[PDB]
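See below for the structure under consideration.
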Amino acid sequence: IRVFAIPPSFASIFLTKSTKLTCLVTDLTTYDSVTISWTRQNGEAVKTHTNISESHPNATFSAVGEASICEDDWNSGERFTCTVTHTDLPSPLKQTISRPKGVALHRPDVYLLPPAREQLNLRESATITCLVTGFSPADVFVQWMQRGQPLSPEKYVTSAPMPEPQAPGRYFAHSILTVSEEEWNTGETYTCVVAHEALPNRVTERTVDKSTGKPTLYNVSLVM
Amino acid sequence: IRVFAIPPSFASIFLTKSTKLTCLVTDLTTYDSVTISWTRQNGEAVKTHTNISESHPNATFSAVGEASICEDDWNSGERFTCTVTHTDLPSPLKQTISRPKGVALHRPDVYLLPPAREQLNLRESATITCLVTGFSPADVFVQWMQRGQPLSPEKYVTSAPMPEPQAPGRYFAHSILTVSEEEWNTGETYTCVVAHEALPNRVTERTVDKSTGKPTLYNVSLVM
Amino acid sequence: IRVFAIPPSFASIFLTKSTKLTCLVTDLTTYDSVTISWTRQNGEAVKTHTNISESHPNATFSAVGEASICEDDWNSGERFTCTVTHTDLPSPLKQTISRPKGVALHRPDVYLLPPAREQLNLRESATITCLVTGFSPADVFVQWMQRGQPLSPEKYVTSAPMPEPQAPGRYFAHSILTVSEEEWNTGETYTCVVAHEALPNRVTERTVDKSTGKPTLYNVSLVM
Amino acid sequence: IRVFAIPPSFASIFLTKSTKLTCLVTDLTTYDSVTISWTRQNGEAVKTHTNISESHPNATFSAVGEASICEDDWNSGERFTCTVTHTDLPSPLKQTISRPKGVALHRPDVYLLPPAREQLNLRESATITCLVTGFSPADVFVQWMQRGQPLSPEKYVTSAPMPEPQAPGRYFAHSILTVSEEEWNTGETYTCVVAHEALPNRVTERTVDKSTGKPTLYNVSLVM
Amino acid sequence: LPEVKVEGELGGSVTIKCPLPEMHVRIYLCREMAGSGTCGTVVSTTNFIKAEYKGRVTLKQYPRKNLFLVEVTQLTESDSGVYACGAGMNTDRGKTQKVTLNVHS
Amino acid sequence: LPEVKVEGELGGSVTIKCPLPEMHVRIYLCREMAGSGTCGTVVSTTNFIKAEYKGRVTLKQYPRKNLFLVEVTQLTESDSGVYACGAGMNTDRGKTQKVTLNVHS
Ligand SMILES: *[C@@H]1O[C@H](CO)[C@@H](O[C@@H]2O[C@H](CO)[C@@H](O)[C@H](O)[C@H]2NC(C)=O)[C@H](O)[C@H]1NC(C)=O
Ligand SMILES: *[C@@H]1O[C@H](CO)[C@@H](O[C@@H]2O[C@H](CO)[C@@H](O)[C@H](O)[C@H]2NC(C)=O)[C@H](O)[C@H]1NC(C)=O
Ligand SMILES: *[C@@H]1O[C@H](CO)[C@@H](O)[C@H](O)[C@H]1NC(C)=O
Ligand SMILES: *[C@@H]1O[C@H](CO)[C@@H](O)[C@H](O)[C@H]1NC(C)=O
């Protein structure tokens, strides 16, 4: 008997604006006519749990329970309880998931770096790098927007938050968007919007273009 | 004999992260033994109000009722009515409150302007303008950030959305921040942030500093 | 049972070169056989009104009375009262109208601002700002002149005097003129003129063109 | 018997804001207890004629009659009449003065010129010249304001409007302000405000400084 | 890059065919003034029809074949030049397709 | 041109004597920062008292002897430099009289 409860993640909440939680039931046989429901701390009821996951062909059972709620209830400290009943396990099953209170909050620092000159010389492809460092806890959502329209999510790769080597409790993450050099050389502007639950508006945007960082060459000083 | 309510505004929602339903009574002589409750289209009641107000000194009475609910229902358009019972009226008055469902949406365009040269000659102060144009509906929120920390709202002024003459339906607004000529001539980048429903993350930031329109490629200095 | 009057404003005086005394009736059911006359502190009557108004469709009646007199007496503070006679009221109502005699006077400061660079990239339009600050009382008149000929008032917008946070008593106002990026890039000097009582001739003009902040001593051109 | 009536001049009206007209009685003996009064077209009365001119020691009599009126009455076409009674001439005397209707109106053109280089080389004094040309009729009021405060009227000299040599009906005038060279070389700004009853706001201002008109010397063109 | 080299007749109307891209909201049919290296927007999705073309042009977008069509009603000698169409806030840095126009009369 | 070379003591108050000119409405007691060639207005008739000097200085004008007097209450090491006083909108192009200040403690 193994039933998994997945608390909502900030990345998913910001991505879908439709906060959801899942009670995944596994380690059981493929039996139909199951009963799954989500209940609050005081034992109330929730909406219907539609879109039940299909059974797996490897002699495993999958079921999901979705409870539509609003973020203030989840983040106010209220605790949820999942109800699972089955013929194999007639005893009711209860699981508790909530926010892990008791952690300090810090704001990330975003640094956007241009492609390497040697990479540009190949006159083939270019990679812009976004470095998010110093944020705690580990729940950062990174997205790339070219001209106000987000690029296909399959164009960039983001890294899981690995602990900062010198700073205990704080973390860092990476994000690489590979663009064609021709586009980058035409002045196309790219920005790295990052969402964290410690930022003032929980949103922050840093941009980069071919002219960003280039130094001054001529220092004309005409004297009379 | 009227009861006027105050529906939650987008500015209040984005400022407090809490949508609230509130209604006040007017044109009624001051009395007591009055209970105010909030109801919804579904029919069930909601949380109880608190913080009873006082009696207006112009021979009128007003009662305030607070009810905190999910903003999704307010956006969805749920019908919310507050019921007030008085002595002179035999039947309690009903006040239905709902958001207008269906408005052309257009993202606002922001433009920051640096202080005039003739103003930076008295060596006393400077005024920076954040100019928002092209946005429907007329629910916009503007605030100023310095060095990643918001400033006090008692040092800038924001106007009300005035309709655009050229494009009918579109509106425009203006925000002015009064700083010191010293501070402005000592770097100090200033950022105006605008929140609107048509915006992708409902957030938009722009910055201007003393050196913003420079070529940054050459540097001409006339010395005598 | 009220009769509200409209004293001449400084904006109207400077716009028409004719001070006029006007009063309207309100909260009275529509009727007829009503005569309106204007009287002064000295006691003698003045010219007869013309252009009888109509009946408001909200069960209210309004009568308008015009009287043209020298602005010097209005400034001097002569007491002007219009007398209206109705049937329901047995005694005609008296409405005294006088200018507040004694206000701190401060000349307004004007600042014209050129359109933002990011706006002159869509090659569609441009907005020029005339900014008036530091003036008491709140009677100011702004209009735009192009090539010595005034423009139509249906292509610029002026705000109402909003109190200055820093200096109490002082006010500020803003006027925006929407022109074309073409016209602005083809010279075309634009002038905003401000009329206030504290001004020496009650007139103040300033102009800005495409080339205003240039050194006009050297001319650097980067060509590749 | 010679009695002179002086219609108000636009220069005096703009200078004093207290429009006045004078009925000067001359060619009589120094006799006291005279009676002089001003009357309108319909025979009404005016205010008291205070400040009677003193008799002259050269066996001539001087008397002035002042009637305080407002400009719209004078400029609306209404005609005035002066009443003079004396022992030597018991017969009443009447004089009619008004605006000379039937003349075209044109706006002046103002050109402000800097001092001559040779005059500056003397390193002593400098003279700024204001040239007002092409205005009809001949009633122009010229004034000089350094920093918003008018300079002493005894510092500059203005010329009477002489007919334009090539343009019939139009006139031109001059005005010379002599300033110390030291002041002019320190960037002191001077302006020439001219008032005419054909200008849009009846006011126009042209300014001049040491840097006004100086041409560009350096044309730097750096190429890569 | 591509040139329709569209042709027409004096009077009547002519349709300009230009590609409708995605991830670009502002769509314009700029006119290449080619005077001081500046292009003036004739029409846009932001709603701006030049005064000289007011009441004579329209822009309809429909992502069926990834195409947006712009129609010019009436015709004048002035209507015989280049009308580069493109997207993005910067008008001079778009001009995805170039086209030419003339008059046959 | 003239220098009062006014002197004072720590604490208490010191009065700065500067000429009150005519045909000039704005009267200021600018402080010569002498950093990047810029002078910051300490006080003015337009009503602007620097934050560091807020509630400690005042400006009274009376054309009796063509003089306006400015009093500085309290005193700090910071209050030991040049305070050129002048008139006109441009603060750096006035500075009619120059003065120096110090502290004796
Ligand atoms: C200084 O040089 C610049 C660059 O040559 C001049 O800018 C040109 O001005 C003309 C009109 O006078 C325009 O037709 C050109 O388009 C401008 N060049 C660019 C690159 O836009 C400028 O006019 C010169 N200054 C003066 C006073 O003549
Ligand atoms: C280009 O040259 C100018 C003139 O030398 C530099 O302006 C100076 O900047 C420093 C601070 O960096 C100030 O202390 C000076 O007051 C400035 N000079 C003037 C006359 O105000 C400018 O900084 C140079 N540009 C860069 C990028 O260094
Ligand atoms: C640039 O020129 C200015 C003025 O001549 C000079 O002060 C400065 O040192 C120069 N920059 C460098 C890096 O030498
Ligand atoms: C100034 O320089 C520009 C750019 O090199 C050039 O086009 C122009 O002709 C020059 N001016 C004169 C008067 O030669």
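Swiss-Prot numbering applies to chain E: residues 20-124, in that order.
Including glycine, each Cβ sits where the backbone N, Cα and C put it.
According to Swiss-Prot, the protein has these features:
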DOMAIN    E:23-123  domain 'Ig-like'
MUTAGEN   E:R45 to A  Completely abolishes interaction with IgM resulting in impaired IgM internalization
MUTAGEN   E:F67 to A  Completely abolishes interaction with IgM; when associated with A-69
MUTAGEN   E:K69 to A  Completely abolishes interaction with IgM; when associated with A-67
MUTAGEN   E:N109 to A  Displays reduced interaction with IgM; when associated with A-112
MUTAGEN   E:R112 to A  Displays reduced interaction with IgM; when associated with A-109
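Locations of recorded Swiss-Prot features on the structure.
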{"residue": "E:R45", "record": "mutagenesis position", "CB count, 10 Å": "19"}
{"residue": "E:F67", "record": "mutagenesis position", "CB count, 10 Å": "17"}
{"residue": "E:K69", "record": "mutagenesis position", "CB count, 10 Å": "16"}
{"residue": "E:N109", "record": "mutagenesis position", "CB count, 10 Å": "16"}
{"residue": "E:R112", "record": "mutagenesis position", "CB count, 10 Å": "13"}
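Distance noted between the C-alpha atoms of E:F67 (mutagenesis position) and E:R112 (mutagenesis position) is 18 Å.
Residue counts of the domain 'Ig-like' (E:23-123) by helix, strand and coil are 3 helix, 32 strand, 66 coil (DSSP-based).
Taking the C-alpha atom of E:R45 (mutagenesis position) as reference, the shortest distance to any of the mutagenesis positions E:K69, E:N109, E:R112 belongs to E:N109. Listed mutagenesis positions: E:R45, E:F67, E:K69, E:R112. Those with a CB under 8 Å from a CB in chain A, in sequence order: E:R112. Distance noted between the C-alpha atoms of E:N109 (mutagenesis position) and E:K69 (mutagenesis position) is 17 Å.
Between the C-alpha atoms of E:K69 (mutagenesis position) and E:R112 (mutagenesis position), the distance comes to 20 Å.
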